[PDB]
Structure formats: structure tokens, C-alpha cells
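J.: Pasting a structure here, questions to come.
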Amino acid sequence: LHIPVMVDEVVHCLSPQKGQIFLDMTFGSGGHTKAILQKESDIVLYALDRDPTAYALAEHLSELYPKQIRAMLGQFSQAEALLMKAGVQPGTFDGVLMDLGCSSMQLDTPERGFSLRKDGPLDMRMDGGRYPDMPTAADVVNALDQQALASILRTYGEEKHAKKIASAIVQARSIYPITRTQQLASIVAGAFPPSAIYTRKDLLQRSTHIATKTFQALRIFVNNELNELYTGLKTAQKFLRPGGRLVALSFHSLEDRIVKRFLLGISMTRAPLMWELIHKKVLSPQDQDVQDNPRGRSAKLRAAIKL
Amino acid sequence: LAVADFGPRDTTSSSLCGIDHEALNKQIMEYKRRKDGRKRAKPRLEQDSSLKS
RNA sequence: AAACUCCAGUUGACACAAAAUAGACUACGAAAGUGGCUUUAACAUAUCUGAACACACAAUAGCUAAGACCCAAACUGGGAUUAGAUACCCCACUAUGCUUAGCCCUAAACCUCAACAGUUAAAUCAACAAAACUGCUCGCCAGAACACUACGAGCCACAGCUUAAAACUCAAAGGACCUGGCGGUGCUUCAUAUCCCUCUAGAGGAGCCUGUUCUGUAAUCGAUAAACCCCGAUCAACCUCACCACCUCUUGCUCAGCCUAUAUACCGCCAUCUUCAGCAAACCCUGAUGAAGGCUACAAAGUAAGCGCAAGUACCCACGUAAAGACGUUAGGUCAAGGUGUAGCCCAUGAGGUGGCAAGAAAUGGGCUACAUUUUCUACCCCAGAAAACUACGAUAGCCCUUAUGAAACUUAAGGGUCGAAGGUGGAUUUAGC
Ligand SMILES: Nc1ncnc2c1ncn2[C@@H]1O[C@H](CSCC[C@H](N)C(=O)O)[C@@H](O)[C@H]1O
Ligand SMILES: [K+]
Ligand SMILES: [K+]
Ligand SMILES: [K+]
Ligand SMILES: [K+]
Ligand SMILES: [K+]
Ligand SMILES: [K+]
Ligand SMILES: [K+]
Ligand SMILES: [K+]
Ligand SMILES: [Mg+2]
Ligand SMILES: [Mg+2]
Ligand SMILES: [Mg+2]
Ligand SMILES: [Mg+2]
Ligand SMILES: [Mg+2]
Ligand SMILES: [Mg+2]
Ligand SMILES: [Mg+2]
Ligand SMILES: [Mg+2]
Ligand SMILES: [Mg+2]
Ligand SMILES: [Mg+2]
Ligand SMILES: [Mg+2]
Ligand SMILES: [Mg+2]
Ligand SMILES: [Mg+2]
Ligand SMILES: [Mg+2]
Ligand SMILES: [Mg+2]
Ligand SMILES: [Mg+2]
Ligand SMILES: [Mg+2]
Ligand SMILES: [Mg+2]
Ligand SMILES: [Mg+2]
Ligand SMILES: [Mg+2]
Ligand SMILES: [Mg+2]
Ligand SMILES: [Mg+2]
Ligand SMILES: [Mg+2]
Ligand SMILES: [Mg+2]
Ligand SMILES: [Mg+2]
Ligand SMILES: [Mg+2]
Ligand SMILES: [Mg+2]
Ligand SMILES: [Mg+2]
Ligand SMILES: [Mg+2]
Ligand SMILES: [Mg+2]
């Protein structure tokens, strides 16, 4: 089981209260969305996700609360249009909870292709076939040249040896198609000597697969999480009420950079800033909680109030 | 400045990301459309035959 | 940014903290150390040398106990920064720095110069440092690393100090200097279409032309950062042709042949700095005859052939533009101009014939034509009339037809008809011109 990351902070931070309407741009499993519909029984909430499986959960979970939760499906960029059809263009949303990353269910189900450890089709796509033409990670690796492929791993994955892990993929694809997660992991792990398979360690000084970051890189480029994060935050601001508390959760510093500067009005690469950081601190969950849920160790919560 | 006359007084987020995500997304989509060292001797030790000649 | 707002400014009262100026002085003490004032005590030795351990000392930090606490301040917390920042930067505060009484006994505790005595004549002297030595004595050293380590022993030391190996391992480790390279290296002067700003017209957006990449194909090759990319080509329908497929020939157009490998064997012809001014034989001299170095014009060791620049010549001048531009740099480009070393093929890696490839999912370089009113069309070649936004501007594209060239033309070129698209003067960036 996966406990919602920093659920206690996000609830206190947003202080859901009667007469307030809230939005959730990443319903996913719904653990955070349900923790918010428990504190305040009179709350009004809106949900959204890129995964139709996640949108079905919300629809099934809508039975628990008929109207307090309203389920929606679509990307961050498509969220404004979807919500504009409802007609809440001003929105006056008291808070927008923009949880980020991959869902626990998405990466716990091997079929979805997110887990390198298990064997599934190399999808790595949050979309669940809602757009059957959306390229999957397998397509990205088989098509792009070494120079192009390196860029994805170098930036999104923080891959120092971009040229080395990219050449191996180009050679492997020619021999046979790259269609499975374990096949990719072996291809990436082959780039380095046999010792290097698990030499790399996590931020907690815990050994991890050498291709762990490579999968994150392909995950970010298939789902364009970074560019979609900029539009999603911008859309939230337009639909966010004045005096309304925004709360994001950047699993990695990479996406946190966009959240870090957006709230501070700093150039992603003068007019007055329009945000109030009630909870400036960007901290991981309690160390006691990190061990329980290592997946959320790097969760950086950035809260702000619109000005 | 005092002498001067002032008159009557009153586009892609991909670049920010660092990669052209749109162009690459098209490139993969276009592909999808078709789918569906050596030793160096020390210079001082280099051998000569001038004396032998 | 956080932080304080019992805060800040003026005036007065005020310490168990630290001691501007003097001090540009170079003193005192065994060293460590000693720099506000005063007083008291007080700075061993009428040969010299003499200890890791004896004797007595010994900065900073640290320990034990009790005090002081202005300020500074490990740690810690907070605020930034960053891919990360348990750093550098900002704020707060503690151990601690201070006093007392005990410990601990370590420093790049270093003039990196042992004490004492003597000399300035020899040879001045590896180098650098700090001129070179002599007498005498104590301590110390004997390739690197292991190793300010292990064990032993002593110690108020208990994560400590002093003394201090061996095994395995290596052919070096090391000192000083010189050159080159490099420096998120200093200073000064510069760049003239030139590094930045300034001036003009462009590229980067659109369509088309063309090259390249990639992909595709049974189906060349080479160039490919500046110094490749309308480049070898002042040029590919066959031919050209070197490619692919099939068939055919074997002393073969040649006293054979090979566009087979190697441009990292080369000649030849070139790129590049060069929008440079230097290169350099033969001598001479300095450094002790070391690697190295060689200029001063009221001149102090350089002289220098030759090459380059220059001069001269070409074009319309003595101007400008050409041309020229050494040595050397990038094993730069080219074995596919031709020639050729080396290696390879010889019923095939050679020769001939027939047909065929060379496309665009895309990306990108260069160019063309445009987006119009300083424009569009016509007359004219500058005193004109019309056009001027969905019948305007705009394709040199698409499609259809004719013609030219050829044996061969959906293909190549020209012309006509039809068609009337994107484009509304182009972000970061970037090119050229005195
Ligand atoms: N651009 C995007 N638009 C919408 N949903 C997105 C998205 N990128 C990611 N998501 C989804 O947002 C979720 C983030 S991870 C899951 C968090 C969720 N609150 C939970 O219940 O655990 C995933 O379901 C993911 O598929
Ligand atoms: K004083
Ligand atoms: K010293
Ligand atoms: K030097
Ligand atoms: K332009
Ligand atoms: K040559
Ligand atoms: K040749
Ligand atoms: K040859
Ligand atoms: K162009
Ligand atoms: Mg004595
Ligand atoms: Mg002694
Ligand atoms: Mg002794
Ligand atoms: Mg001692
Ligand atoms: Mg002491
Ligand atoms: Mg002390
Ligand atoms: Mg203080
Ligand atoms: Mg204190
Ligand atoms: Mg000292
Ligand atoms: Mg002595
Ligand atoms: Mg030794
Ligand atoms: Mg020591
Ligand atoms: Mg010891
Ligand atoms: Mg011992
Ligand atoms: Mg263009
Ligand atoms: Mg080549
Ligand atoms: Mg070559
Ligand atoms: Mg080159
Ligand atoms: Mg032919
Ligand atoms: Mg041909
Ligand atoms: Mg041949
Ligand atoms: Mg060469
Ligand atoms: Mg002249
Ligand atoms: Mg010239
Ligand atoms: Mg000349
Ligand atoms: Mg070469
Ligand atoms: Mg043949
Ligand atoms: Mg036409
Ligand atoms: Mg004819
Ligand atoms: Mg028209």
C-alpha cells in the first residue's frame, strides 16, 4: 500500500473548509483527494488525471460522495478547456493541489511499463490508450538519433554519460526491437561494466539500478511532464481564487525547478511578484515516514497563495 | 537632463525546458507513421642506425 | 531573504573583554613568546660541547573543577545559493577564546640556517635559497611506499602523545632549474567592416531552387568545426558511371588490367593561420663550455648570406584592387585528375552488354522570389494613365498543352493555359560591407 505523501501537511496547508471549492489536477490513486474529502464533509472538489484508469477510479469513488467530488480526465494543458466547458473560467478555486510524478498504481502494475524491475510492455505512458497514437517509450528509443536520444537522458534523467547510454540503445535497436522494460534495463546496464549495475546509490545512500534515472528521463519525454507542468501551473493561477492556497509536490528537484521559479516569478531559464509562500520550506517527508514510503523520499512541497 | 524637453507629462515552453520537445515529438510520430589506446614509445628511447651505417 | 521592532538616534552612567597612533622601531626572552600605565621582585655561567627518555619549560586547540561573559565563534538552527551545498554568502546562538587551580605536551614550534671558534686567501660556486669555507663537538640520516601505522614500553594522557618496525609491492620516489602547453592569469596598448556598441542591406519565419544529414532503396564514392554543406561538378534522362541486378568474355584497347586497401608511404595541386612577418645556413660571444641566451643609438655581443615581406610588375596613376605571401601548424584535403611506394585480386577485386537506383517521414545549410504603395500593370526609358485586399500583391510550385534538344523527355529547358497557396517584413541568434 502507498500512503499519500505528506497528506498531513497538504491537508493543514490547504485547510479545506466549508464553502470552499478546490481542484485536483492529478487524482491518480485518489489518496490525497480522499484525505481532503474526509476533513471537510461539506467541501466541493474537482479531480483530473491523464490516466483513464485513474479517471475510472474517481468515477467509481464518486459513488462514495455523489457531488462533493467531480471527476475529470485530461492533461494539464487540456484542463482549462475541459473546465472551461463546465463554465468555471474564473474558477475562484480556493486551492489547486498539483501532485506530480507517476502514480503508485501506474508503477505498481507491471503492464503499464513503468517498472524496470518487472517485465511489462515498454509503454511508460501515463495515458491509458485515451490517445492510441501517443508515442510510447519504446517508440522514442527506436526512432531518435544518438544526439537527440542523449538530450532526453542528459536533461530529464540527469544522465552524465549521455553519449554512452544513448549509443548502446542505438546499437541494440538495430539488432532487435526494444519493446520490453527489462530489455531496456539490460541495454542501459550493458553500457557500463557488470559491477556498475547497482553501484549507483539513491539519495539515501541505497543502491539502485544504474538505469533508474534513464527510465525517469523517458517517462518525462513521453508524457511531456515538464512542459505540461508549466501550463498546468499557469492554468491553476488563472482558475485560482485570490487569497487561495496552492500546494504542489515536486517528487524530484527537476520538476521542482519549474514549481520553484513559477511561484517566485523567476525566469525559467521588473514586474512585482504575485505569490505568498506560507510554507516556503521544501523538505522531504519525515525520516520515519521516508523508510515506510521510500518512493516519496524526495517529495518537495511548495505552497503559495495567489496575490 | 534639466534642459531637455520631456513634453507633456501623463513562444514555446520547450525552450525553457531546454529541449525542443515539439520537434522531437513530431519526429517520433513521423517514425510511428511509417511503423504503422595504443602504446607510444618514449622519444628518448627511439632507436637510430646512423652509427651502424 | 530571514532576523529584530522591550528597535534606532542624541546625551549621560558604565567591565573579571581587548590593548589605535607611537612602531617607517627591530628591542626583550632559552624557545614558546613579549607592544596601554604604575610599582615590587627580576633576566644562570671569569673555557667550550654535552640527552626523544634526566631536570625544568613549551603558541593554538583540547580535558577536569569553579567563575566572568562585551565581543568574536566550531557545532547547531534558520535564510539564500545550487543539478546536489550536511560549503562558500547572511542572521542567531553554544563549546571555546578570559580568570583561577590542575592536566594535556602537540605546530609550516620554520631564519625550513645545531652549538662554539676562526677565516675572506684559495676553486666563488651543481641549482635555488641565504657569498664560500675551516676547526671542534653533540644530535641525526642511508631508494620509494607501507608509516605522524602495527606490536612492545612509558606517560594525570583512555578516539591521546612519545619511541617506532615488518611482510607483500615497485624501478623508480625525490630536489632544483629550463622549455612548451595551459591559467574561471596580471598590466598596458590594440583590432577599423572590427571583439562590443554605433551605420546599411540581409539570414533566422513563408514558398520554391539547391547541398547536406537522416531515413529509405537490390543500388557509388569523396568533402563533412573554424578551414564541409550550388564542395570535386565552369554541372548525373542514356552516356557520364566509378553503383545495383542479370547475362557474357579470359594473354584480355595495352610486352595486360584493377576508381582494390593505405592521403598515417607519397609526388603533384591546395586549404588554414596569412586580414601574419618572420624563417634561417655559416660564424661569433655569454652562462665555470648545464638545459639555455645573445637588446639598449648619449647603444651594453652580435655579424648575418639566402627565402618572405618590401620593391617591382598587371589593371585606369605613385591610389586601390589583384597577384604575391617564406618557414612552420592541423600525420588538414585529395591513391576517384594523373603518376606512384607497400600490400592485395588475376575464370576476377579485371573487361563487355541490357535494364535499373538516386525517393522524402523529417531535420538543416546556402540561394531565389515574396510579403507590396519608394508598390503592381501598360506606354516611355524618368513631366503619363490605370491598378490597389478574397478577380489586389504573391510560385521560377502543382496540373494540362505546345515547342526546343536528343535515337530516347510524366522527367531536361523555354513558352502558353489553368491554378491564385503560404506569405502581412520574421524570437534567441547570426552574415556582409569603409
Ligand atoms: N500532465 C498531466 N495531466 C494530468 N495528470 C497528469 C499529468 N502528468 C501526470 N498526471 C497524473 O497525475 C498523477 C500523479 S502521481 C499520483 C498522485 C495522486 N494524488 C495519487 O492518488 O497518488 C498520476 O496519476 C499521473 O498519471
Ligand atoms: K591601548
Ligand atoms: K617559516
Ligand atoms: K609558462
Ligand atoms: K529573413
Ligand atoms: K599532402
Ligand atoms: K592517385
Ligand atoms: K596506390
Ligand atoms: K536562406
Ligand atoms: Mg652547556
Ligand atoms: Mg635537548
Ligand atoms: Mg640519544
Ligand atoms: Mg618531542
Ligand atoms: Mg601548552
Ligand atoms: Mg583553555
Ligand atoms: Mg555575538
Ligand atoms: Mg559563551
Ligand atoms: Mg613561531
Ligand atoms: Mg646542540
Ligand atoms: Mg625508505
Ligand atoms: Mg602528529
Ligand atoms: Mg601512534
Ligand atoms: Mg601501543
Ligand atoms: Mg528560411
Ligand atoms: Mg567520408
Ligand atoms: Mg578522408
Ligand atoms: Mg576539418
Ligand atoms: Mg547503363
Ligand atoms: Mg546513369
Ligand atoms: Mg572496378
Ligand atoms: Mg595528409
Ligand atoms: Mg600600389
Ligand atoms: Mg588574393
Ligand atoms: Mg610583394
Ligand atoms: Mg588525415
Ligand atoms: Mg567486376
Ligand atoms: Mg508556372
Ligand atoms: Mg522531338
Ligand atoms: Mg492576383
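So for chain A, numbering is Swiss-Prot's, and the shown residues are 71-339, 370-407, in order.
Just so it is clear, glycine is given a Cβ too, placed from its N, Cα and C backbone atoms.
Sharing the features that Swiss-Prot gives for it:
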{"type": "BINDING", "residues": "A:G100, A:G101, A:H102, A:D119, A:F146, A:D169, A:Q176", "note": "S-adenosyl-L-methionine binding site"}
{"type": "MUTAGEN", "residues": "A:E298 to A", "note": "Decreased methylation of 12S rRNA positions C839 and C841"}
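Help me picture these features in the structure, burial and contacts included.
T.: Secondary structure from DSSP puts A:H102 (S-adenosyl-L-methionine binding site) in a helix.
When secondary structure is read from DSSP and collapsed to three states, A:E298 (mutagenesis position) falls in the helix class. Cβ contacts within 10 Å of A:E298 (mutagenesis position), excluding its own Cβ and spanning all protein chains shown: 20.
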J.: Report the member of A:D119, A:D169 (the binding-site residues) whose C-beta atom has the most other C-beta atoms within 10 angstroms.
T.: A:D119
J.: In angstrom units, rounded to an integer, how far apart are the Cα atoms of A:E298 (mutagenesis position) and A:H102 (S-adenosyl-L-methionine binding site)?
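T.: With distance taken Cα to Cα, A:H102 (S-adenosyl-L-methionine binding site) is 21 Å from A:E298 (mutagenesis position).
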J.: In Å, how large is the greatest distance between any two Cα atoms among A:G100, A:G101, A:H102, A:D119, A:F146, A:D169, A:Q176, the listed binders of S-adenosyl-L-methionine?
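T.: Roughly 19 Å, rounded to the nearest whole number.
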J.: Is A:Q176 (S-adenosyl-L-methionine binding site) helix, strand or coil when read with DSSP?
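T.: Going by the DSSP assignment, A:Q176 (S-adenosyl-L-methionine binding site) falls within a helical segment, counted as helix.
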J.: Please give me the CB contact count at 10 A for A:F146 (S-adenosyl-L-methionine binding site), counting all chains in the structure.
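T.: Excluding its own Cβ, A:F146 (S-adenosyl-L-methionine binding site) sees 23 Cβ atoms within 10 Å.
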